[PDB]
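Working notes for the structure below.
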Amino acid sequence: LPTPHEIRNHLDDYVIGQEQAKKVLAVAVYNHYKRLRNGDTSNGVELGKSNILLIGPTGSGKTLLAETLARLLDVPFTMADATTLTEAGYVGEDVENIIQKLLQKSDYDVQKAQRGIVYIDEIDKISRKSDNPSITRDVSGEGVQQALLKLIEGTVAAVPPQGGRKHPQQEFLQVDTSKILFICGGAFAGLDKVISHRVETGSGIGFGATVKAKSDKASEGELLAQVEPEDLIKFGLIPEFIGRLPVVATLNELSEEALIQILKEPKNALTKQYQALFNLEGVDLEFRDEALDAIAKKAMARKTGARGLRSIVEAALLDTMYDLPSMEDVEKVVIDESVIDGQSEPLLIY
Amino acid sequence: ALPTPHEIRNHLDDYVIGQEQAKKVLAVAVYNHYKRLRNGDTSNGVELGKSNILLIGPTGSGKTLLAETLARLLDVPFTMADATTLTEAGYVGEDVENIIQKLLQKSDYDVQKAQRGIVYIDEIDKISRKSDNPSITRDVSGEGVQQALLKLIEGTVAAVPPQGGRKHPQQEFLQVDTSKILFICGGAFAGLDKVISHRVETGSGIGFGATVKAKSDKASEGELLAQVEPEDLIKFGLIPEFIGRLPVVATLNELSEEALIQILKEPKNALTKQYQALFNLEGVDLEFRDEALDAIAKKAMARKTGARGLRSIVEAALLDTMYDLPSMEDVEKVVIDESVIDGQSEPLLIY
Amino acid sequence: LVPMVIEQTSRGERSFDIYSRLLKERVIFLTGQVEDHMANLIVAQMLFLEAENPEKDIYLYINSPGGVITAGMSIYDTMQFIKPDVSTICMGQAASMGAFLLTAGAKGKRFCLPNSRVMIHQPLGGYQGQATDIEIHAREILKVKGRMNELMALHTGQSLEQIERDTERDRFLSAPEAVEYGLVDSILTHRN
Amino acid sequence: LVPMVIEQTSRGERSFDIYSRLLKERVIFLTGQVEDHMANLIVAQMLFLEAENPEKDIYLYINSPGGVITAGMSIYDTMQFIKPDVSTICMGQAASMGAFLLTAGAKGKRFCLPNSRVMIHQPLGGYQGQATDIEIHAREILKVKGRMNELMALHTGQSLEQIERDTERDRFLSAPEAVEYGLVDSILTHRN
Ligand SMILES: Nc1ncnc2c1ncn2[C@@H]1O[C@H](COP(=O)(O)OP(=O)(O)OP(=O)(O)O)[C@@H](O)[C@H]1O
Ligand SMILES: Nc1ncnc2c1ncn2[C@@H]1O[C@H](COP(=O)(O)OP(=O)(O)OP(=O)(O)O)[C@@H](O)[C@H]1O
Ligand SMILES: [Mg+2]
């Protein structure tokens, strides 16, 4: 029902630098509910299902997109983690409990429950692995993918009645999983290697050949976009599972400009967090526009996405924070470009 | 009142010698954690975020000692864990959620105190992968453990038995958010120095333009570790997501000969004081010459065991004396000399 | 006979000749009389190393009494063409062609050993035949003399006139004298 | 024909030529007339061992009748540049260049067999051409003679004047006589 522009506008407020990924999610979710509104498919042809795969690097807003999307949509939104999921009958967990969690959010209403969405974080972690002699059995792996795949194909899942008595009572509330959007998001670390090995032309040796230096070899951006089902199978994913997820939203590592906005534009930005911390001590914190550029540059080198920003701030402010409480008559502290490099010390106003 | 970092550092200085950088990071983290607890996020629109610390350091450098000393002055509940015991979900070994159960015991079933608590995870390097590749076979004690900690570090509700875990429908597991639970992961990443040297040092060839150090002028482990970056940890085996959860990185330095000498007498719980008390209760006084302490430091450094090496030297030097000392009579004082450490001369005794 | 050495890598032990092992470390040996066949071999090594790592610097050990000019130009053009900087080291001696290649190295990376002996002379050639043909070949070699001197002046930094005066007759320059002339930048006395 | 020997290692048995097997133990063989080709081979062997272990001492057996000066200087400069101490040994004989390299070894690690014969002489050379060119080439050999005598005095410890007088003509020195002169430090009569 919500227009894609409305969905993109809401995500843009909380997500920065993922315009391409946001477009796919808005279009995909809009088409999904649109199909649910109509019935019989309006023709013999079968309208392909919309299942998104949020593949992206660390700190790229994969979890943020799913969490912020739930706020806009009134439909029930549940979040699960593949790490906890295990084969049925084991101490770890059961995949069927995911449906029960969705009901609790929607008050067990089968009608509205079918219109809910699911976000399975850390999906790559359960990638298929070879057998280990020491381990008794591989509970996590392809076995968990089969249970999740069954829900995508469309199957009714029995749910206990709000924690019924010892006697089962055979309520087994049924909820179809064909119309339930199944979003699976994970950061496939190491996938770049297999993708590069397949699309790498190679460097020639002759005078007229093209030499490829390590500087311009490749990057995570523009490489994951060429992902295909065959490379994902090598990672360990089941081919049937990949086929059931036609929509693929690939994120790119945040740029210097994008990181600069995150430092100040969000309400819960890192800079605002420290400003409030210093304010609790009776001092005000000010960040110069030039300092933000250096912090973004250092964070990009760390390759930890947004989380890298906190490392730079904590390191630069480690010395001042240690001595600032013991110090007196200091009312204002300022940080500049020189402080980020480390050659200079944080400026103090008395 | 609110203790300042300097006051907190003074306590650490009493028990830890030479790890000035680790004390500053630990003191600042406790100060910020206390401030967040003092004024909750509900007070203003801003939602303050925590910063986890990664205590990298060689053996016997004081990593574990800092955690023990920290608990002495931490009014907030604190607990220590072992990464080796932890295993991924679905296996008989252990579960990451057990860590929260241990912390909940200290708070006497107080969810509020447990949520705003500090946790220490020693031997975090043990669960590191072997190479940059994810894995070849399922790793119950390895990346799998790191994969389960991601939700715990960032923050997720943890199910734990309320009291006794019995007679309760569905076990009535308590849900405690771990978003505010500071996590300090200290480990001795053995072999990380060579990884850093690979990128830091270049030109290792055979020709005249190559770089040859002869193993004497090469950078030490402490110097190499100080230049550690996240990319280096990827090759060592740490998951990229796990590193992001730990922005702050603290590097401890190798104990020098001078630092070891101070540890023998300066700290509250020193090696010399330990043996001295052993003699005091038996009716003997133990005296160590200043030169003797210096000699012990040199021998201990060669062992490569850090502070623990000092115990080995003292035990061997006093091996014979302790064996025959109880049989001896009229023993009121003993003195150790530099020659005693070398073994040329028997330690002096006062009859 | 050439001795063989064993290289230990994660893949396993590998056996290389003493020259190939150094080639793996971006080291090319220029030894003996310069000619068409040896020059093509050096050219193939420069191109091969360029592909492996076009950023790292290549090393060239020059110990030769000189040779053909045409063969040397193939090496000189190859060095300037490829992106990697070529470091030239003089061992034992470096005659006219060896010196031209020595000074042709990357600015700042040209080295020479203390007891090395450098010699620079003008090109020498000869032709037998009709007077008309002699005028052609005589004009061609003069062009090479001027062209070679123009390039030497650029690397050494000396004026073209100065190069012409010194190259008129065989001139021997020691390692310290070469530094002043501009053929090389520094001397490698001891490992630091 | 060089024989092949088997070396037993943890990984397994490996086949090595007699010369390569000894190279693994930091042993370099100098044999025959010195020249640019064999010199570059020795230089590569020296640099290779330096990378493997720059602390361990290298050994250089010298059994040669002499040769080109320039090729020898490449070996001499290489031995002094690298950090490892080069222990020179004299087997059979050591002529002008063999002796200059022999005495160039690290102080206290120069040896010679009891029946070895050492010989030192001034450089030999010649040139044919115009008188002007003769003067140029004549001045170089004089500098080489003075430069080579200067280095011999540094290693042997004898005065420069004495080296000039003794090196004016071919002088043969037995193993014990060489110890007094300073070319070598000790004699290896039997294994202790
Ligand atoms: N595009 C973005 N815009 C603003 N903030 C972001 C963005 N991406 C990440 N962040 C910040 O990073 C933190 C966590 O990010 P998130 O968990 O979404 O990363 P992720 O994609 O889940 O990485 P991983 O999957 O490897 O854990 C959030 O607190 C958020 O402030
Ligand atoms: N900086 C220090 N000052 C004083 N004593 C120290 C210091 N570092 C280590 N020690 C001594 O070493 C003993 C154990 O050290 P600790 O367990 O903290 O090392 P560690 O870093 O945990 O080693 P590992 O990394 O191998 O676990 C303590 O009893 C303590 O007396
Ligand atoms: Mg420990």
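Numbers in chain A come straight from Swiss-Prot, and the residues shown are 64-413, in order.
If you check the header, you will see the structure was determined by electron microscopy, 3.1 Å.
A Cβ is built for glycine as well, from the same backbone N, Cα and C atoms used for every other residue.
Secondary structure from DSSP puts A:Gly124 (ATP binding site) in coil. Around A:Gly124 (ATP binding site), a 10 Å sphere centred on its CB holds 26 further CB atoms from the protein chains shown. What Swiss-Prot lists as ATP binding site is A:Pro120, A:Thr121, A:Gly122, A:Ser123, A:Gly124, A:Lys125, A:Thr126, A:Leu127.
The number of other CB atoms found within 10 A of the CB of A:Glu185 (mutagenesis position), across every protein chain shown, is 23. Here Swiss-Prot describes A:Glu185 to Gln as a published mutagenesis experiment; the accompanying note says: No ATP hydrolysis.
Among the sequence features in Swiss-Prot, the mutagenesis site A:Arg370 to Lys is noted as follows: No ATP hydrolysis. Taken residue by residue with DSSP, A:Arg370 (mutagenesis position) is part of a helix. If you take the C-beta of A:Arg370 (mutagenesis position) and look for same-chain residues 6 or more apart in sequence within under 8 angstroms, you find A:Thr121, A:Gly122.
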Check each of A:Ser123, A:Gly124, A:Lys125, A:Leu127 (the binding-site residues) against chain B and write down, in sequence order, those whose C-beta lies under 8 A from a C-beta there; write 'none' if there are none.
none
Give me the Cα-Cα distance between A:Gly124 (ATP binding site) and A:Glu185 (mutagenesis position), rounded to a whole Å.
13
Please report how many Å separate the Cα atom of A:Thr126 (ATP binding site) from that of A:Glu185 (mutagenesis position), as a whole number.
10
Please go through the binding-site residues A:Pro120, A:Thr121, A:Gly122, A:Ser123, A:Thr126, A:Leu127 one by one and keep those whose C-beta falls under 6 A from any atom of ligand 1; give the result in sequence order.
A:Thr121, A:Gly122, A:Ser123, A:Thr126, A:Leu127
Measure from the CA atom of A:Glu185 (mutagenesis position) to the CA atom of A:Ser123 (ATP binding site) and give the result in Å, rounded to a whole number.
14
Identify all same-chain residues not among A:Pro120, A:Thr121, A:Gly122, A:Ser123, A:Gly124, A:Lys125, A:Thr126, A:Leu127 whose C-beta atom falls within 8 angstroms of the centroid of the ATP site's C-beta atoms; report them in sequence order.
A:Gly119, A:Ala250, A:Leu314, A:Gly368, A:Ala369
Surrounding CB atoms that lie within 10 Å of the CB of A:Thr126 (ATP binding site), all protein chains:
18
Tell me the coarse DSSP state (helix, strand, coil) of A:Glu185 (mutagenesis position).
coil
If you measure A:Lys125 (ATP binding site) to A:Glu185 (mutagenesis position) at Cα, how many Å is it?
10
Inter-residue C-alpha distance, A:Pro120 (ATP binding site) and A:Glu185 (mutagenesis position) (nearest angstrom):
12
Distance [Cα-Cα, Å, rounded] between A:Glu185 (mutagenesis position) and A:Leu127 (ATP binding site):
14
